[PDB]
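First the structure, in the form of structure tokens, and then the observations on it.
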Amino acid sequence: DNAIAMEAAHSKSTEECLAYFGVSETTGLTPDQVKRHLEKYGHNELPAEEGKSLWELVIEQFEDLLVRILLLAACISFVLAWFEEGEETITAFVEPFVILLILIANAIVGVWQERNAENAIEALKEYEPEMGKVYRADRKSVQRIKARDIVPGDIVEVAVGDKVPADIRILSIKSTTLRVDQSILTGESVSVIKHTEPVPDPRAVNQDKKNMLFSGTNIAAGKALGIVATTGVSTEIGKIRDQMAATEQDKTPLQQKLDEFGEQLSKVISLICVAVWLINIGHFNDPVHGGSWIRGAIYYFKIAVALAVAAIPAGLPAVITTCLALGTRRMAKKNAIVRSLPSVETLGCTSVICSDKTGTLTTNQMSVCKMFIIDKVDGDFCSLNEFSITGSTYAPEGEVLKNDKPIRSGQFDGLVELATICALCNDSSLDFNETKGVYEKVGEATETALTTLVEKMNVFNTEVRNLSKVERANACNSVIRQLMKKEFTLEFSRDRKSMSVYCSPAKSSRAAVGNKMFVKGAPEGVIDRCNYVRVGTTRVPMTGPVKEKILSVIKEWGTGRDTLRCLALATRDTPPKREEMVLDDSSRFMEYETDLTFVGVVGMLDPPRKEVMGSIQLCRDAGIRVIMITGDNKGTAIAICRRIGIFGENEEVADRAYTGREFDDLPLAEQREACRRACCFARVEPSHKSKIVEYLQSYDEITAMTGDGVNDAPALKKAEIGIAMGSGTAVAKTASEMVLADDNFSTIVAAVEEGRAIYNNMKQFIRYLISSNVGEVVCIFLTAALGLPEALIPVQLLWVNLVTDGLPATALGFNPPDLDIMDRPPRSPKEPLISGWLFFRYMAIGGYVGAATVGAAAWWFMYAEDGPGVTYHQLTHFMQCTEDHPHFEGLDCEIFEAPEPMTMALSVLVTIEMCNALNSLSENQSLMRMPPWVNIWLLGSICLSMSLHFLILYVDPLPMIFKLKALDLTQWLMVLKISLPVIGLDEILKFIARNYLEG
Ligand SMILES: C/C=C(/C)C(=O)O[C@H]1C(C)=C2[C@H]([C@@H]1OC(=O)CCCCCCC)[C@@](C)(OC(C)=O)C[C@H](OC(=O)CCC)[C@@]1(O)[C@H]2OC(=O)[C@@]1(C)O
Ligand code: NA
């Protein structure tokens with residue numbers, strides 16, 4: 001290793017650290033070393049975010065392909081609105097202003113999101129304090145400077161309440177003990193004890209670096225001196241920041257398809273422009289003299305703008321946002337806080353969920369269920385006294401049972417010592433809450449279950465029914481505390497997996513014989529140090545058959561259908577002398593906890609959630625793999641998976657469950673192979689959550705991942721759906737896409753089902769709005785191919801694509817979900833929205849729509865009483881009316897600009913899209929099977945859309961702008977004559993889809 005700054009500062013001794021930087025602990029760094037170390041390693045801060053300027057942000061709103069076409073069409077419309085002959089400019093610059101206003105309003109929204117968006121990398125800067133206390137050679141006393149000026153090798157001073165400015169190797173602990181709140185890294189807020197002795201492993205995890213102060217953590221209690229190892233992005237919190245900055249998050253499948261849509265849509269538009277130019281090649285055979293090339297050119301640029309406006313679903317991005325935000329409020333009531341709108345689709349395509357066990361799959365409400373001591377040992381004969389405890393709460397309510405029979409715990413000398421261990425070898429307590437009315441825990445959940453246990457046992461038969469409620473919490477515990485005097489506690493450490501307390505009797509003023517040590521820890525580790533076995537009050541040497549009997553029961557309790565976490569309890573009858581014990585060396589604690597005497601074993605249960613059982617079953621029906629990540633041993637982790645439904649009760653899982661150690665010993669090839677079949681990970685290393693995601697993403701799995709600490713932030717950001725707990729850190733939240741407000745696993749599944757039901761409705765109105773843009777383009781191409789006057793103008797099309805079609809599309813987001821949502825495998829991300837026979841249907845609808853609108857306008861020019869007796873051959877040559885009058889003699893040439901034919905065309909387009917919205921209630925189901933009144937919102941929206949159509953037909957300022965006129969009752973019949981059968985057309989195509997394609 002040859003990167004930068006102090007490498008394995010935790011494995012180096014305090015002398016090797018001071019000699020590395022060449023800095024004295026009493027004086028500190030010289031002002032020359034401050035300049036030198038600041039120039040080499042830089043300042044102690046996370047790098048600033050890229051100040052995306054407002055101008056750069058506005059330009060980003062005009063980088064999409066479709067908004068470029070509208071901008072270009074806005075320019076042509078702006079030019080055409082200038083170079084024109086007339087005096088009516090109240091309806092000239094209207095069209096370009098609307099296109100611009102939509103573009104401006106569109107750019108406004110994009111900025112409104114970026115101003116209100118906050119990345120998780122900037123949330124990490126919440127854990128870096130402003131000031132820091134250092135000792136340098138230019139002064140005597142301690143001086144507080146800005147934390148960004150602290151350099152590696154500095155002699156820093158921290159105390160309780162301070163926030164650790166940098167990664168600090170502890171030199172000297174001035175106070176009695178040092179407790180640090182490393183809650184921002186992991187999830188446990190339990191303060192850990194630090195020391196000054198080196199940790200012999202260079203590649204030890206942060207949990208074992210018991211001589212380090214991590215940048216961002218809080219000093220819980222004490223005061224210490226230390227030397228700065230790393231600063232900036234080299235800290236443990238800074239190494240996480242670099243992993244998050246380097247993580248790239250892809251666009252959602254819908255976003256990738258929309259970007260794909262604009263690509264091909266842009267190609268088709270130009271191709272249509274080519275085709276229109278190819279149809280009117282015959283103008284080359286027309287004489288140069290005669291005709292208006294100035295008027296022939298405006299016509300081609302006029303239909304160009306109309307072609308662009310007819311193609312772009314300008315209302316679609318608003319309906320998606322409306323549908324998403326309304327669905328997000330809906331998920332909020334189901335405890336699913338969705339932080340990113342587009343994630344709702346991604347949540348529906350979820351195929352693999354990786355959830356932590358504790359707090360999510362389980363309730364984190366510990367409770368001691370079973371316990372056993374030694375009944376007697378007579379050579380090879382060996383018997384145990386197994387008991388059972390009732391009450392799943394922390395409340396001291398319940399009794400101890402032996403063979404389903406209530407027993408008095410005070411009648412078993414082994415259970416007396418069992419309770420003494422649990423009450424004294426414990427740093428937690430109880431507290432009866434008067435606001436809530438329940439018994440709450442004070443400390444860890446494991447040690448509190450032991451506190452509840454000694455209250456239920458009551459080995460001394462203390463009068464507890466006479467005491468009050470608040471005094472009932474710590475009744476039997478206090479009785480045991482008055483007996484033995486806790487001298488000191490040997491803290492827990494993962495190396496020996498046990499803790500102990502040194503106790504001396506109360507009445508003992510002039511004595512040195514009588515001390516005891518009470519050890520509590522993991523069964524395998526503690527039993528191996530036991531050379532004796534307590535039986536009631538006596539003691540016998542620990543043999544082989546007896547020791548196997550103990551482990552076998554611990555195996556049955558942890559692997560069986562009980563799924564219990566077992567803790568061995570032992571006592572050191574002859575503890576080492578008080579003076580021969582060094583309390584600063586945590587490496588000699590396992591030494592002090594030797595030559596023990598086995599007492600008994602308690603078995604506690606972390607019960608799974610009452611809804612996890614069936615939620616796992618839905619994922620099986622929905623084709624969603626569930627993976628458990630826990631800290632239980634592999635045997636218990638597998639047993640818990642069998643309990644909640646992940647594993648079958650009797651299926652082979654030798655290749656479907658791995659520990660952190662097992663996973664690392666696998667090569668990268670068998671690692672990626674292990675992730676496609678595993679559903680259980682125990683004792684997971686910190687870097688393994690991201691590795692599991694990458695391997696899952698290599699099989700194109702849409703992966704959800706759970707976390708709550710900054711340690712989980714790189715994995716949350718990398719996963720498609722990062723899922724943070726409402727009780728987690730704010731960094732884990734900002735790094736996640738969804739927050740579980742109740743930390744319940746079942747909320748994940750409920751949000752996936754909701755995410756599926758929203759997209760199925762999203763498919764409809766996406767396919768509905770685009771189907772309208774299809775038929776509109778056909779109408780523009782027909783009126784361009786045939787040489788007809790414009791049937792629809794861009795002003796009208798925008799009203800249709802934003803208002804007239806926007807209300808039904810939004811109502812299509814409220815379509816009732818199917819009954820087999822979670823009975824189908826997850827949707828393929830590559831699955832296109834329109835293809836195959838559905839492609840042909842909208843191909844036929846669009847051809848029909850484009851003909852119906854072009855025909856309705858041409859119908860008024862010809863076969864209408866209100867209209868002229870114009871024929872087909874002159875309607876196509878209408879631009880020659882003003883010049884070649886004898887060829888088209890009859891009426892005014894201004895009649896080819898009448899509003900009546902455009903209104904007929906517009907009213908037809910509106911009526912069809914109202915009918916076509918009903919056809920969008922179901923993809924292939926008929927309206928006879930699924931009636932239109934299935935969606936009341938759709939019917940109401942259609943009523944509103946028509947009422948807004950008559951609005952722009954009568955309210956005098958409006959029909960002048962949109963160039964419309966009120967239709968006669970007869971002309972409205974012709975609208976329905978040509979609009980209504982669009983239902984029969986699509987209904988036939990549905991029948992075909994149901995009887996000759998479903999196989
Ligand atoms: C809106 C107007 C139409 C003309 C258009 O340009 O859309 C096309 C195109 C972009 C696709 C097509 C359209 O293609 C045509 O309709 C062929 C036009 C030829 C007519 C000339 C004959 C004289 C969609 C619209 O066709 C119809 C038939 O439904 C379907 C689908 O669209 C979707 O699934 C929507 C995805 C947001 C897309 O194939 C899509 O391209 C792919 O990327 C997808 C996946 O988008
Ligand atoms: Na993420």
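All residue numbers here begin at 1 and follow the chain in the order shown.
Cβ coordinates come from backbone N, Cα and C, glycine included.
Just so you know, the Cβ of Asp356 (active site, 4-aspartylphosphate intermediate) picks up 24 other Cβ atoms within 10 Å once every protein chain is counted. Taken from Swiss-Prot, the feature active site, 4-aspartylphosphate intermediate applies to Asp356, supported by experimental evidence.
The Cβ of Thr358 (Mg(2+) binding site) lies under 8 Å from the Cβ of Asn364, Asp606, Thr630, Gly631, each of which sits 6+ residues away along the same chain. The DSSP secondary structure for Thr358 (Mg(2+) binding site) is helix. If you look up Swiss-Prot, you'll see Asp356, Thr358, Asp708 marked as Mg(2+) binding site, on the strength of experimental evidence.
Positions annotated as ATP binding site by Swiss-Prot: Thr358, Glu447, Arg494, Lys520, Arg565, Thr630, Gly631, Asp632, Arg683, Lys689, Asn711. DSSP assigns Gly631 (ATP binding site) to coil, not to a helix or a strand.
Sequence-distant contacts of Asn773 (Ca(2+) 2 binding site), defined as residues of its own chain at least six apart whose C-beta falls under 8 angstroms from its C-beta, comprise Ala310, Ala311, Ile312, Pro313, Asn801. According to Swiss-Prot, the feature Ca(2+) 2 binding site maps to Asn773, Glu776, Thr804, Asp805, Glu913.
Under DSSP, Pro794 (mutagenesis position) is assigned to a helix (H, G or I) in the three-state scheme. The note that Swiss-Prot attaches to the published mutagenesis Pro794 to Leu (Swiss-Prot position 789) is: Almost complete loss of Ca(2+) transport activity because of reduced Ca(2+) affinity.
In Swiss-Prot, a published mutagenesis experiment is listed as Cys881 to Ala (Swiss-Prot position 876), annotated Loss of ATP-dependent Ca(2+)transport. The 10 Å shell around the Cβ of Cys881 (mutagenesis position) contains 20 further Cβ atoms across the protein chains shown.
When secondary structure is read from DSSP and collapsed to three states, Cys893 (mutagenesis position) falls in the helix class. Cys893 (mutagenesis position) counts 15 other C-beta atoms within 10 Å of its own C-beta, drawing on all protein chains shown. Annotation of the mutagenesis experiment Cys893 to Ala (Swiss-Prot position 888) in Swiss-Prot: Loss of ATP-dependent Ca(2+)transport.
Within the same chain, residues at least six positions away from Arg565 (ATP binding site) with a Cβ under 8 Å of its Cβ are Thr446, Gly558, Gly603, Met604, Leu605, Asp606, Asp632, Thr636.
Checked against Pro794 (mutagenesis position) by C-alpha proximity, the binding-site residues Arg494, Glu776, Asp805, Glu913 yield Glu776 as the nearest. On the backbone, the CA of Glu776 (Ca(2+) 2 binding site) and the CA of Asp356 (active site, 4-aspartylphosphate intermediate) stand 52 Å apart.
For ligand 1, the neighbouring recorded positions among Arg683, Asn773, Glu776, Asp805, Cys881, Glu913 are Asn773, by Cβ distance under 6 Å. Rounded to the nearest whole angstrom, the C-alpha distance between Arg683 (ATP binding site) and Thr804 (Ca(2+) 2 binding site) is 58.
Of all the binding-site residues listed here (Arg494, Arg683), the one with the fewest other CB atoms within 10 A of its own CB is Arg494. For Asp708 (Mg(2+) binding site), the nearest neighbour among the listed recorded positions (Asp356, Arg494, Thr804, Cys881, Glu913), judged by C-alpha distance, is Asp356. Local packing around the recorded positions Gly631, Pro794 was summarised as the count of other Cβ atoms within 10 Å of each Cβ; on this measure the leading residue is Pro794. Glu913 (Ca(2+) 2 binding site) sits 68 Å from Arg494 (ATP binding site), counting Cα to Cα.
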